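Here the structure comes first, spelled out in structure tokens, and everything after it is commentary.
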Amino acid sequence: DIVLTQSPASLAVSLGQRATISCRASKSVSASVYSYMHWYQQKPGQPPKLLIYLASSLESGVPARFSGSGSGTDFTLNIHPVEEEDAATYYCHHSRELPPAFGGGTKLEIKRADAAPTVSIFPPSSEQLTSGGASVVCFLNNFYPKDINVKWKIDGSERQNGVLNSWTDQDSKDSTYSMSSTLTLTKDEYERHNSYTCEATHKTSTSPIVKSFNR
Amino acid sequence: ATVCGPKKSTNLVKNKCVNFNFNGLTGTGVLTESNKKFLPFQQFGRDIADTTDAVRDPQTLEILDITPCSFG
Amino acid sequence: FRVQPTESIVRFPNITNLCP
Amino acid sequence: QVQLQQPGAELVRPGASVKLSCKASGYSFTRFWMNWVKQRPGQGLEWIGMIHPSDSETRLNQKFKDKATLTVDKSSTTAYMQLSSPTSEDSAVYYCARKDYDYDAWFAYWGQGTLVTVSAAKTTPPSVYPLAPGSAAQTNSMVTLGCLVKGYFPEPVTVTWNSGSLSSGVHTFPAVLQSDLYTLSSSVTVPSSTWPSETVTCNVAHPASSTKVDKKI
């Protein structure tokens, strides 16, 4: 058969620069002065799409900022100019020999200037308090780089246990990141405390943003 | 024999044993990829058995091989 | 034995013009 | 217009069988091949196999050989795929893609997708709770709220604000598996001239449970 290898596994390209992704094949797929390769663009929650077929022709409906070519087992995918809507995972494919194989994939990150996160904490609702439980939710929006630290303080006491954090992908327009933190606690433990402090640690802001409320 | 009915298009189907007609050339075989180089000035090719061993698509420019289907 | 084809492909050149 | 359709998600217990439907429209179903693709998160892409609707002949990978099973219904022009004893390692999203031939072969179209999850957990209805700060004093010129959904199985769920009336500021977060349950959180940001004079609602749809939960904040 034929196996594909893509490097690097992830690539970060800022605006205006050129993106280069290589798809390496085990054996030569070139035949009849042509080669068998296809590039696909997939977004979270969407099926992949067709970008460029046979490396020599741009599919109708795809912007002209995507290009590429190559010969032998090593093909390149060029992107220029880079736009904020280009963040996605890319795939290469070969129909030369059955069975066909799929590329490893490459994640694309769009670099831009840093932005201070937006920290807003929401106290537990009374509808949840009816069932005997409470969950403290704190939103963090529009922060870069993805690396960030989130800590909790209950009446001045930090507990690292029982914290759920989930991160999203980069927006195709605003190009920032968003995440939330969930603090799970029982009803008997909610009446014993008053202030819940949501804090985040970012490289740009020297002092961590402190957002808390009183019960 | 370039114009017959709706069949002017009949989008290609590869990797299957099918009875095919290309530019008035009757035949049946298996369609596979071809690594052999041909002269663009030509039309098709044959083997020492006086049978067509490969074909060229009249519309798009490509080289395709005719593989004889499994028989007994 | 012989395998029978289940589908027929007939493809003709494009029409630049015709003979009236 | 050529369009492909698949169910949203399907639940199965270890040792049972699965059935996936792929509906074809706008083209001849028996003339072209039908391919299946296995997407496992973090594992990239995987190729399953193809089937020719005419003679019902299959080309199947040796990795999925003796496991996967392909069949087609030529009456309704619907292709099926069956897996033998789906396990936890078999949970993934499956697409049915058309394979168009002009010289080289590429995948022109794709399906909506179907999420397959193998677990012993029972179906549970979702619980939607509102999230509001309760008041704000000169905090910003925008109003940001939240929608908390927890204790629902299986994933995913469709979370919209006012039935998709808000086309901006909508941020959905991936769910987390804890105590055999999924929990996510949603966030929306509206101007300060709307939320005081207008009420925005969190509309959560869970087709797996055939229930629709609508709450107000």
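Shown for chain B, in order and in Swiss-Prot numbering: 522-593.
According to its header, the structure was obtained by electron microscopy, 4.3 Å.
Each Cβ is built from the backbone N, Cα and C atoms, and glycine gets one as well.
Under the heading of natural variants, Swiss-Prot lists B:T547 to K and annotates it as follows: In strain: Omicron/BA.1. All protein chains included, B:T547 (variant position) registers 10 other Cβ atoms within 10 Å of its own Cβ. In this structure, B:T547 (variant position) is part of a beta strand by DSSP.
Using a 10 Å Cβ-Cβ cutoff, B:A570 (variant position) registers 8 neighbours. Swiss-Prot gives this note for the natural variant B:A570 to D: In strain: Alpha/B.1.1.7.
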**Request:** May I ask for the distance between B:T547 (variant position) and B:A570 (variant position), taken between their Cα atoms and rounded to an integer number of Å?
**Result:** 16
